[PDB]
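Asker: What follows is a structure written as structure tokens; I'll ask about it next.
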Amino acid sequence: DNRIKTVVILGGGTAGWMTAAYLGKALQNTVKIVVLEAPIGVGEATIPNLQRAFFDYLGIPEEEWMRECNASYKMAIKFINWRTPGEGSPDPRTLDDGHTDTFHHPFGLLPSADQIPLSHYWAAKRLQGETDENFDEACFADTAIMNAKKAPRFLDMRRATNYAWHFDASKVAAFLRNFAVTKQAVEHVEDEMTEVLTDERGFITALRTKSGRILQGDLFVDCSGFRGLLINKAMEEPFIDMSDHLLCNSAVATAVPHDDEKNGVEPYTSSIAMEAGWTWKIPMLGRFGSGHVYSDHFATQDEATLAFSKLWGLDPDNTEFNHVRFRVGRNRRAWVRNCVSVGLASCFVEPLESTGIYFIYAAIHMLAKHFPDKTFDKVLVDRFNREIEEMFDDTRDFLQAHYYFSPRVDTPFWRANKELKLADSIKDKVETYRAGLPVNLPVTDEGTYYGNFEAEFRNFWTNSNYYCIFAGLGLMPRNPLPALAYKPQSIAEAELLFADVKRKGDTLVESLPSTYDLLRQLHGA
Amino acid sequence: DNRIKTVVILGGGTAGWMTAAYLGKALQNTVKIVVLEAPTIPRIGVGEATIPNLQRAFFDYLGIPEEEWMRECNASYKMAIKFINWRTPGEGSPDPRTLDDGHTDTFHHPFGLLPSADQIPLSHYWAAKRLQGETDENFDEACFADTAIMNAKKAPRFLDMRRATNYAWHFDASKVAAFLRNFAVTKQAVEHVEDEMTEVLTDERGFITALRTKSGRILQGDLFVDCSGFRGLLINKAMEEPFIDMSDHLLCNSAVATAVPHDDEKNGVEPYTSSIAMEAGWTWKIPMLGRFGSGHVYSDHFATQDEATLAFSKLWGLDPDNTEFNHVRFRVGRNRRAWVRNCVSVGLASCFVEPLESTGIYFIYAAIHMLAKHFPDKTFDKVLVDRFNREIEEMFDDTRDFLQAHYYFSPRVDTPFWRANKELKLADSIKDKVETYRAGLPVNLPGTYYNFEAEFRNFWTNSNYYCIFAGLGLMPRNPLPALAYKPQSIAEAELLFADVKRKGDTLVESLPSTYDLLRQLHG
């Protein structure tokens, strides 16, 4: 009998309790699970597969967890002032053509005509001077719905659009801890780790605690955060610093009480460009989480905190600030011997595409797939490690493109981004885009894509996502897709799709409830 | 207008007329299409087998109903390739030898989907029981109802044409090509020039400008498709693009083939292609109504043409002195680049492997799909050409690796040919997949599938690797370790195994014979 009998998780929070609850379901009461954890809600934003890939697996209905963590609805990230110079403002500046400096990255699907995405018909007309319309307004009904602050469901809870979630991550962690301890008999040891015991092979045998426990385990999950107390400190696995691709390394954050009555609730996360980074806005009922992500090479903590405060008119003497220094990059290997890293202990990028929670449940999914026995088959470990490195580096490259293709040159920070190098993989995608070709076509429709883990994991950033960011920032193809010059019938079919987007936006803006009204009903306010 | 105005296709057959008909639809009457094809006499119809996306990816695109084209090329139904005697020594026989465990030396590679329990494919629950000594049942019988249907020679549709299973097609490829020629010329205004090419005219940049014909007509064009076959008259001869010989991965380079009249009444019709292992290669059997195509694929380093023809003839009891044979020398491999300047190669002019997994027609329509996606203007953007070439090389090399695994993992060591296969090297990509398989992990986890991009990007999936590896006796080193923690999931999989048996039992009882469905289809 070579089975793992005990799994010890170091750390709580979202990483530790997502790991505990998921393995609690996956291992069907065959394995003892222990969490060792020493005893302000700035908001977290997510992507649409969180319910299908995580909560549905645990059998937790969406409304149940949402009501425990002041959750709200997200249809997109809205990028504000990424193309125009100046100080941080929550209000969009005006471009040369009179448009507000805003662009959306929605979760809505792009339809195709003749197997060519609607993006490419839009780009052909834009390049040929035949449309004045922005990509997001042309191609997604979601853009109209967001502009109206309408909800992605009706009051009868019928779905209207794709969406994900805003929530208090501390409340999600507390909710999952309660679930794991009360419904899955996970053992919660509330104590400080004082020593990692290892054998002659460098495998972890046990964690010593301050109170004198020696917690034996066969498999150790490092959820200890940026310090990597098992994977980095005990296992001596090097961390690969990737600040040569992304310069931001710090955040200052708070939660801001909000006049939902007067302002409604935006069904999207905002990414507000700053002089030395950007600021999130993550609406929830009664308040929005907000954090200024910055490079401490280009702003001091005090300078960033002052800029963040000025943005929202905060009184710095009645505001609780939370300050973090990030580690940006990933370990050389996520799993070494009998130590698997998950969450910040494994890897991190700034929350610019709301990938943090996704990286936790993707890692947990890959651990359950590659779950070992005590022989620690090197092929299982290697395949898990390859999946984590590919997932991470692909998202790192995608985030670098947000900065690299910004036209801003107004501050040392915005210029400094354009002196960095792109990795070969994203250079290849930019060249493909610049020739008018799609980048990573989607393989399926919405249901299959957000309802099968492998489908989204293998095609995570697709053509729609590349167009939203490249075209949003003003990077266009050199010329239209040449095939379109031969396809007058397909161009006509695409005109019907553009008209469908307009009619659907008109219809749903008229018929949907406000996000505020859907939230008041969900939370029983 | 910097558009291509004329496309000239050199060569007919499946490659030339599939290209003409597909571009006829894709280019919406904006481009003149010309096929230059010499008059030829079809060699005997040695039969072609296909994969299931041919109707959705190709005929449905042209608006041609399945039954209409099937009725024009004596088409029959294919639920799998059935591999015979790939594990046991001796002479070519159509009859399976007996393994050590008493089972016939047969295994199926069907198109049926593998269900999953707890996101783990049924293959992995079968492998766990097999390795733990809890089943003696073969993978194909345990995991696909299709195996029972094929063993009974039952059809994949009912006589009311309701679908029971996934399937593809057997047909006379010359008749399909003639059907598509008629369609292209009569419905899409493609010009058929029936003449021989005498010269390829090029400019100083190495672009083709025109093909001279024997009649003296000069066919001007802006884009040229090489469908000329193994001679590669445009891509290899005129453009001097080098061919990469891949006989360091696959040794077979020759075929001897014929068509055998068949007593369908007495024998029924098998709804599958057979792959019959030989001493120096293998022999296809491709049933159609009233006859089956058959060809012995061989290495002429291990068998002379005479030796191969004798062995092939002995297989079916043909008189080697009184039988009409087609003798072919293959080119195995691909061009360094499929598309050079304004010359795109399609079919045998582009690349070739032996028909061991029925991929030849797939390679044609995948190439045509990729050309329509990457369709150029007269600037011939090097990025469009490069991306097309990358797709062809990855498509080809992936299937080359998959075919090499059929030989590399055969346990046979009884002839110099079977031993010689094991001295060849596997490419890193297939070595990696075998390593993944050997750890008990899925390899490439998979209606939607048979969407072009979905199948093109995930062509050989976990079920395909299990069919071949487990068929040949290559097993994981151990079960998927996760299964040791999942008693509820193992129980769920028992219900799937029961469902396979119940569906096989039910459909073997209720389905018509392949023979009876064929008699109804062909009037």
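Here chain A follows Swiss-Prot, giving residues 2-40, 45-530 in order.
For all residues, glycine too, the Cβ spot is worked out from N, Cα and C.
So Swiss-Prot has the following annotated:
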- A:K79 to T: Loss of halogenase activity (MUTAGEN)
- A:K79: active site (ACT_SITE)
- A:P111, A:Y454, A:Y455, A:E461, A:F465: L-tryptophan binding site (BINDING)
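Thinking about packing and proximity, how do these listed features fit into the structure?
Answerer: Sequence-distant neighbours of A:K79 (mutagenesis position) (same chain, 6+ apart, CB under 8 A from its CB) are A:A50, A:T51, A:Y168, A:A169, A:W170, A:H171, A:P272, A:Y273, A:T274, A:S359.
A simple way to gauge crowding: the CB of A:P111 (L-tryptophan binding site) has 26 other CB atoms within 10 angstroms, across all the protein chains here.
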Asker: I'd like the Cβ neighbour count for A:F465 (L-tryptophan binding site), meaning other Cβ atoms within 10 Å of its Cβ, all protein chains included.
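Answerer: The answer is 20 other Cβ atoms.
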Asker: Quick check on the gap: how many Å separate the Cα of A:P40 from the Cα of A:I45, given the 4 unmodelled residues in between?
Answerer: 16
Asker: Within 10 Å of the Cβ of A:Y454 (L-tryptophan binding site), how many other Cβ atoms can be counted across all chains shown?
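Answerer: Excluding its own Cβ, A:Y454 (L-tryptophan binding site) sees 19 Cβ atoms within 10 Å.
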Asker: Helix, strand or coil for A:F465 (L-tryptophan binding site)? Use DSSP.
Answerer: coil
Asker: Specify all same-chain residues, apart from the site residues A:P111, A:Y454, A:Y455, A:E461, A:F465, whose Cβ lies within 8 angstroms of the center of the Cβ atoms of the L-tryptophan site, ordered by sequence.
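Answerer: Sorted by sequence, the hits are A:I52, A:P53, A:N54, A:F112, A:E451, A:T467.
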Asker: What is the total of other Cβ atoms whose distance to the Cβ of A:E461 (L-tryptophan binding site) is within 10 Å?
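Answerer: Counting Cβ neighbours of A:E461 (L-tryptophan binding site) within 10 Å gives 23.
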Asker: Counting across all protein chains present, how many other Cβ atoms fall within 10 Å of the Cβ of A:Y455 (L-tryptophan binding site)?
Answerer: 21
